[PDB]
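Provided herewith is a single structure, encoded as structure tokens, for subsequent inquiry.
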Amino acid sequence: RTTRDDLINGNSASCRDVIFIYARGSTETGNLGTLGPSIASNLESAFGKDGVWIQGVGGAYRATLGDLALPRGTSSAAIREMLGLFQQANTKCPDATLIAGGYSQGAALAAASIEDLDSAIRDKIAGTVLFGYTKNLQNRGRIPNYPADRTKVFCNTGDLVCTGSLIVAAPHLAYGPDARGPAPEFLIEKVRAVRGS
């Protein structure tokens, strides 16, 4: 379903090897929204249920549509909430490999959080996927301070938010197939590249 709090609920004595932190789009439900569940089920198939913890960004992140217009594409409160989850993962499970993702406002949130994150923690994020990245043009398809090889952006032709606008057109709502195949495929490949088998 749309709410997963595996990191918050998880036991430090039995940490998963992989922790996925994901931010939903504006007005979406739970803490995973429309795309998160599809990615989650595929990660679970590859690493097994006890092998991966799925954590959505909830709490202070209310995914308010109007916040897309703020300087960083989301609110300060939301960034602090996502930063807190990365810090929680790092303290709770020091040896877990992290992966991240975000859709629309959540993609701006993921980018802002990763930019502000302490380098020692940021460097543990093996891969990040962004769908309908609202700061795609502004950041030239990159996440500041984060390697291009660990980044995968899914920006549909005709998705105006990828070209510097805040208009929501039909292509912005067409990332379903990407969340079902290429996105988890990329995340799995990036985790295996560093963890092996």
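In order, the residues displayed for chain A correspond to 33-229 in Swiss-Prot numbering, which applies throughout.
Recorded method is X-ray crystallography, 1.8 Å.
Backbone N, Cα and C atoms are what each Cβ position is placed from, and that goes for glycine too.
Okay, these came from Swiss-Prot:
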MUTAGEN   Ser58 to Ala  Severely decreases activity on p-nitrophenyl butyrate
MUTAGEN   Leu97 to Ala  Increases activity on p-nitrophenyl butyrate
ACT_SITE  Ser136  active site, nucleophile
ACT_SITE  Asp191  active site
MUTAGEN   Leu198 to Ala  Increases activity on p-nitrophenyl butyrate, poly(ethylene terephthalate) (PET) and polyamide 6,6
MUTAGEN   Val200 to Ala  Increases activity on p-nitrophenyl butyrate and poly(ethylene terephthalate) (PET)
ACT_SITE  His204  active site, proton donor/acceptor
MUTAGEN   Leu205 to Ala  Increases activity on p-nitrophenyl butyrate and decreases activity on poly(ethylene terephthalate) (PET)
Rank the mutagenesis positions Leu97, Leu198, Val200, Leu205 by the number of other Cβ atoms within 10 Å of each Cβ and report the first-ranked residue.
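Selected residue: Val200.
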Which of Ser58, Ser136 (the recorded positions) has the most other Cβ atoms within 10 Å?
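Result for the most crowded candidate: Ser136.
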Any same-chain residues 6+ apart from the residue listed as 'active site' with CB under 8 Å of its CB? Would you list them in sequence order, or say none?
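Counting only residues 6 or more apart in sequence, the Cβ neighbours of the residue listed as 'active site' under 8 Å are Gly164, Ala201, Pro203, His204, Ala206.
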I need the nearest neighbour of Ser58 (mutagenesis position) among the recorded positions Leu97, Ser136, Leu198, using C-alpha distances.
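Out of the listed candidates, the nearest Cα belongs to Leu97.
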